[PDB]
Amino acid sequence: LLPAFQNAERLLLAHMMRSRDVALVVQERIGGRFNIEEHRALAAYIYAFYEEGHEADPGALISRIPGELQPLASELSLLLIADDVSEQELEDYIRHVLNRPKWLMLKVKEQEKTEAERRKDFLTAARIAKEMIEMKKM
Amino acid sequence: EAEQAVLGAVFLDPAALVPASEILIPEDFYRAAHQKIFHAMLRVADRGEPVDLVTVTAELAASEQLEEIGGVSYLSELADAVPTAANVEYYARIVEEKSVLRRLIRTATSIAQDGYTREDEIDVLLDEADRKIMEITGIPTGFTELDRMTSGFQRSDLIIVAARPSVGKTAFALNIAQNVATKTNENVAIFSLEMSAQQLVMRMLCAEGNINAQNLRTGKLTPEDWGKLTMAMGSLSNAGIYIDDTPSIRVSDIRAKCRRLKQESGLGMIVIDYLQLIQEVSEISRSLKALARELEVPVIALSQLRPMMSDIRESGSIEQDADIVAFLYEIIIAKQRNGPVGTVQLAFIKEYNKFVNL
Amino acid sequence: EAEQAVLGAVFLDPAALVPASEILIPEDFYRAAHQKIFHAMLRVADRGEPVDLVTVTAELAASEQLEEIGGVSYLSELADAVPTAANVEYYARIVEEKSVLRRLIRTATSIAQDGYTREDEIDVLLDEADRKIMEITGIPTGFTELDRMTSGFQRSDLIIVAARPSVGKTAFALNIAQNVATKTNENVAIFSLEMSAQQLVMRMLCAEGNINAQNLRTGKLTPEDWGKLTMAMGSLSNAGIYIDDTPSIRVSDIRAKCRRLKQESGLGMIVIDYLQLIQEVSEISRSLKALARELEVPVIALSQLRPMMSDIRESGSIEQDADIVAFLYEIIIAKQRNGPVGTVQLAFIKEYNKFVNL
Amino acid sequence: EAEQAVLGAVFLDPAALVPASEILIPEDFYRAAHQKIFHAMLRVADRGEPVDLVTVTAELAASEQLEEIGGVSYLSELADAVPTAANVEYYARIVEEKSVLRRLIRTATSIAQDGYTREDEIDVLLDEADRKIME
């Protein structure tokens, strides 16, 4: 039951497990800036392989990288794609990950927004809608 | 239960009441909320006034459905539950169909029991229980004056210019367009659909050099027309002209040859010819609506049945899959949603194949 | 009582076997015995011969059902007891209501349950739902000897004026269409079927204001088309000229355009286009008549295709219910029952296409 | 998999019904839903119109194949399923084989369980392969 974006963040930890000049631009693009709590250190072990220069492959990399990060990165290699990648699939995951945070920006402040509900405020509590609805319009 | 999806969009627009208050009424809503919601959603238009959930949060709290709707939770959670903003109509229809259910129940249920009640009256009971139910922009043409009184030819268009068996739809595409690919650089992916390209390359060159009327099919040409064919030979094969002729299929020949060339040549037009023997019609006609949506450029689609809209209104989508439907009687107009209603005339010869200007 | 005594009276007469079975055909009973007598009361006297228990308690004994209906126990009585057979109706008129239900039960559920066990048909639950429930005066024509040799038109008539094409197929559906609408103050119904919806307006702006000869089809218009129409362009959709925008509309697709347009708008006449477009052909004819009649206002129904005619009386009855049947090629009428059937006198100017009459 | 992340583009476009019924039709969907999802995906945008989730939830709920298919419990799970709506092709030229798995398996499991027939007329079973296995 994996949602929409969780796989667009994976549109990296497999597109750079198999192609690293399709990973140098991530340094430029997704620093990051990453979403998930254990998916930041994974990137931190990706770019550091680009310097020493050895045999780069799907499974040669995922052992650097001791334990836990293998019934995870190996399950990041039980996938169903290929190495024919577009310019507008490279301009796609630009929003995806780094902006899933902005989907969050209609949750933690709603706790406040919905707490103006409990005080029967609809004068000004019926404005944050514009600082929400017409905030997602970018 | 479309209602849920039917009420929560007058925020996204927000004037998503421009057609929504030009369609139905609050009654259709079963729950005492949605009705008295849409009832107080229909007091704005007196000026007016205009559109905001807050103009309704000072409206359903004023006439207390504040404690009679679904509470605050249920109010914003309408902005939070409707995505596709371009529907509205639509959309709101299924509810009237849930209300078409309602259009029958407390009509028939009345009568079904009337054999235990109006027993009695009957002829009275009849005629009443029955009378209840009684309700330039502007991609080119060559004769520049023809991207004007209509205005192109532009991105996402099912430009249909049809005619009878071999009148206009046969070679019309070999005229206007050979000024978008040969003259300006907005290339093509063509399909010959009244012949193979061997006969559809033998029909357009007739226009250039005043050639093909002696003829080429039987013999050759005269001395000065070779020194006029050599002045008509290099604007087809050399040119960005790449037709396709493949036999009885559905539609896939286009897209099997019109996806790889999205990045290569440029794609400024996509070309289509005749219809009624490529093997009903709309599953082949809508196969060009979301195509000019995906590839993004003006497209020509010459169908067959006068041609009026009416006579091609049963042998093709045409009115719907294409707002634009020009004809070939002159290029008769019918329905345009891109430019002014100026009509035009260019005379046709019928031999050398040329629609020469007025 | 009403069914129990319903066999005994014709046991007693017995040549009063007719007056009830007139009003009630064989499929209007209930109890699986009295009908086995009722239908049998019809299935006995076929010589000859006629009907009494002798020959009735015989064919039931022949079709072996006399030990299935009762035997001569409940049989001696009904013949003996019933005092009079003078009413006789009765019965077929008071127990007819149970049959009125057995006629107006199976239809309602074929509408209602079409919204549950079906759904699963779309418009069939809308419309085959509406199937089995049944189971000069003067209106200004606008001319001279088409107004003088026709009488009316009066309310309720179903007319059919046909011709051989271009001549009189479609050059008239605009004539009285601007001679009741631009004559008396009302909101009539002017359809378009053969020709497209509003391409017909680039045909009646060629007749009203008369702009088609300069040409209306060349670019713009000469300094002879201008001070001509705007002093009256605020009089085109203001003076009853409405137009329909729909393709394959059958008979069950149009009545509403006169069911909600006569109750709330106006509608003093219903101008329509030819049959071959509005889509075996006699029950449908008893629905255009039964529409003109069901509205009390005249109706146009243009048709299409020694010395002889009948070649329209031949193609499916046709010529009787649509009482008035005209014929053009010609301007002489062929059938009507208002009085006389006088030779019409009209025109066709090509350019204006207008009707100067004598 | 090759199906369990497909329908998103038809909401994200949403007029991505053209590359679907492109090389395909409404039948290439075993899972009892996707088929009459796509049949309910065609005649809807067969108007019309073009496309949006809701308009899909319509004819399915109409054919009550939302009591018969399941409900909205998939709409959010398939609107939120595709992490990029550019696969599309693809994926209709990689999921072909997935249902093409059995184009010559129907026409072969036949003749095998139909040695139990032509015996009789023997010979003739040559030309069923010529016009069912061949193609």
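Just so it is clear, chain C uses Swiss-Prot numbers, and the residues here are 15-149, 183-326, 338-363, 374-397, 413-441, in order.
Per the header: X-ray crystallography, 6.1 Å.
Note: Cβ is positioned from N, Cα and C throughout, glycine not excepted.
Some features that Swiss-Prot has for this protein:
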type	residues	note
BINDING	C:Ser213, C:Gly215, C:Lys216, C:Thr217, C:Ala218, C:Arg250, C:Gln362, C:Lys418, C:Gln419, C:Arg420	ATP binding site
MUTAGEN	C:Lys216 to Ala	Loss of helicase activity, reduced ATPase activity, still forms homohexamers, ATPase not activated by DnaG primase, still interacts with DnaG, almost complete loss of ssDNA-binding
MUTAGEN	C:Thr217 to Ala	Loss of helicase and ATPase activity, still interacts with DnaG, complete loss of ssDNA-binding. No longer forms a complex with DNA clamp loader subunit tau
MUTAGEN	C:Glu241 to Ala	Loss of helicase activity, reduced ATPase activity, ATPase partially activated by DnaG primase, 4-fold decreased ssDNA-binding
ACT_SITE	C:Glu241	active site, nucleophile
MUTAGEN	C:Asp320 to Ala or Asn	Loss of helicase and ATPase activity, still interacts with DnaG, 4- to 15-fold decreased ssDNA-binding
MUTAGEN	C:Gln362 to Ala	Partial loss of helicase and ATPase activities, ATPase and helicase partially activated by DnaG primase, wild-type ss- and dsDNA binding
MUTAGEN	C:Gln362 to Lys	Partial loss of helicase and ATPase activities, still forms homohexamers, ATPase and helicase not activated by DnaG primase, still interacts with DnaG, binds ss- and dsDNA in absence of nucleotide and less well in presence of nucleotide
BINDING	C:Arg381, C:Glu382, C:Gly384	ssDNA binding site
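Projection of Swiss-Prot feature records onto the structure.
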residue: C:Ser213; record: ATP binding site; DSSP class: coil
residue: C:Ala218; record: ATP binding site; DSSP class: coil
residue: C:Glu241; record: mutagenesis position; DSSP class: coil
residue: C:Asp320; record: mutagenesis position; DSSP class: coil
residue: C:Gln362; record: mutagenesis position; DSSP class: coil
residue: C:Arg381; record: ssDNA binding site; DSSP class: coil
residue: C:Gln419; record: ATP binding site; DSSP class: coil
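Apart from C:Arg381, C:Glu382, C:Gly384, the ssDNA site neighbourhood in this chain, defined by C-beta within 8 angstroms of the site C-beta centre, holds C:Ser378, C:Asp379, C:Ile380, C:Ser383, C:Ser385, C:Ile386, C:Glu387. Rounded to the nearest whole angstrom, the C-alpha distance between C:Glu241 (mutagenesis position) and C:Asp320 (mutagenesis position) is 6.
Each of the recorded positions C:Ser213, C:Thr217, C:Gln362 was ranked by the number of other C-beta atoms within 10 Å, and first place falls to C:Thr217. Cβ neighbour count within 10 Å across all protein chains ranks C:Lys216 highest among the recorded positions C:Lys216, C:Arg381. Proximity to chain B (Cβ-Cβ under 8 A) holds for none of the recorded positions C:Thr217, C:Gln362, C:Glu382, C:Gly384, C:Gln419. Using Cα positions, the member of the recorded positions C:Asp320, C:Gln362, C:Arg381, C:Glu382, C:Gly384 nearest to C:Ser213 (ATP binding site) is identified as C:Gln362.
Using a cut-off of under 8 A between C-beta atoms, none of the recorded positions C:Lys216, C:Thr217, C:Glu241, C:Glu382 neighbours chain A.
Around C:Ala218 (ATP binding site), the C-beta neighbours below 8 angstroms that are at least 6 residues distant in the chain are C:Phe431, C:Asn436. Of the listed recorded positions, namely C:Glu241, C:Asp320, C:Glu382, the sparsest CB environment within 10 A is found at C:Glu382. Cβ neighbour count for C:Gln419 (ATP binding site): 19 (other Cβ atoms within 10 Å of its Cβ, all protein chains included).
Spanning the residues C:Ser213, C:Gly215, C:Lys216, C:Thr217, C:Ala218, C:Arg250, C:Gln362, C:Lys418, C:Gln419, C:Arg420 that the record associates with binding ATP, the maximal Cα-Cα distance equals 34 Å. Of all the mutagenesis positions in the list C:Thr217, C:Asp320, C:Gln362, the shortest Cα-Cα distance to C:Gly384 (ssDNA binding site) is found for C:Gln362. Here the CA atom of C:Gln419 (ATP binding site) lies 14 Å from the CA atom of C:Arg381 (ssDNA binding site).
Counting in whole angstrom, C:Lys216 (mutagenesis position) lies 7 from C:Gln362 (mutagenesis position) by their C-alpha atoms. For C:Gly384 (ssDNA binding site), other Cβ atoms within 10 Å of its Cβ number 13.
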